[PDB]
Number of protein chains: 2
Amino acid sequence: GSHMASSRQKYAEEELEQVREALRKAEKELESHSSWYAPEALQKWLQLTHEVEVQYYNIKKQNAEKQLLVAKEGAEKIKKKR
Amino acid sequence: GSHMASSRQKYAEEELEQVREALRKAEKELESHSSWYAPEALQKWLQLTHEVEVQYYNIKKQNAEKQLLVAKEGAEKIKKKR
């Protein structure tokens, strides 16, 4: 049968929150750290996070949109029951 | 003194990795889950992740750029010592 979403929904929620919050959390570190300001260490840290998150936003946004595209359609084509 | 980056660098690395990899990890779930395809549960899950990550990319990208802007300049203005 379909390994659907019930228990996995929690993992989805828990990780959704963890992923987004941890990213922002780390930015919170950077500001709380910028209270004293580090050299290239700080610069490199957030710069990597920034170039990575943006690079990844592009790949993941397109991925996500397409992944759900095929899933959304695929699911509502196959799931026609209650 | 400055609460600088040495031990915090590891937390930065560990969390940078955890944040980005967990987001992609969760996409991996979605595809491994789309192998069977869930209804609105799947749709809602990734759609939220997508709208959130993009909303947040915008806020965090601008934040990060400005946070390091002030930190980069501020730090290299203050840190002129070895």
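We count from 1, first residue shown onward.
The backbone N, Cα and C atoms fix where each Cβ goes, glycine too.
In Swiss-Prot this protein carries:
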- B:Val19 to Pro (Swiss-Prot position 324): Reduces activation of CRAC channels (MUTAGEN)
- B:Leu42 to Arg (Swiss-Prot position 347): Abolishes colocalization with ORAI1 and activation of CRAC channels (MUTAGEN)
- B:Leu46 to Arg (Swiss-Prot position 351): Abolishes colocalization with ORAI1 and activation of CRAC channels (MUTAGEN)
- B:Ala75 to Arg (Swiss-Prot position 380): Constitutive activation of CRAC channels (MUTAGEN)
- B:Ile78 to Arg (Swiss-Prot position 383): Abolishes activation of CRAC channels (MUTAGEN)
Are there any residues in the same chain, six or more apart in sequence, whose C-beta is under 8 angstroms from the C-beta of B:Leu46 (mutagenesis position), and if so which? B:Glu27, B:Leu30
So of B:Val19, B:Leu42, B:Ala75, B:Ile78, which of the mutagenesis positions has the fewest other Cβ atoms within 10 Å around its own Cβ? B:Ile78
Whole-number Å value for how far B:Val19 (mutagenesis position) lies from B:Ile78 (mutagenesis position) (Cα to Cα): 31
Whole-number answer please: how many Å between the C-alpha atoms of B:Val19 (mutagenesis position) and B:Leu42 (mutagenesis position)? 21
As a whole number of Å, the Cα atom of B:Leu42 (mutagenesis position) is distant from the Cα atom of B:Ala75 (mutagenesis position) by 45
By the DSSP assignment reduced to helix, strand and coil, which category contains B:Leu42 (mutagenesis position)? helix
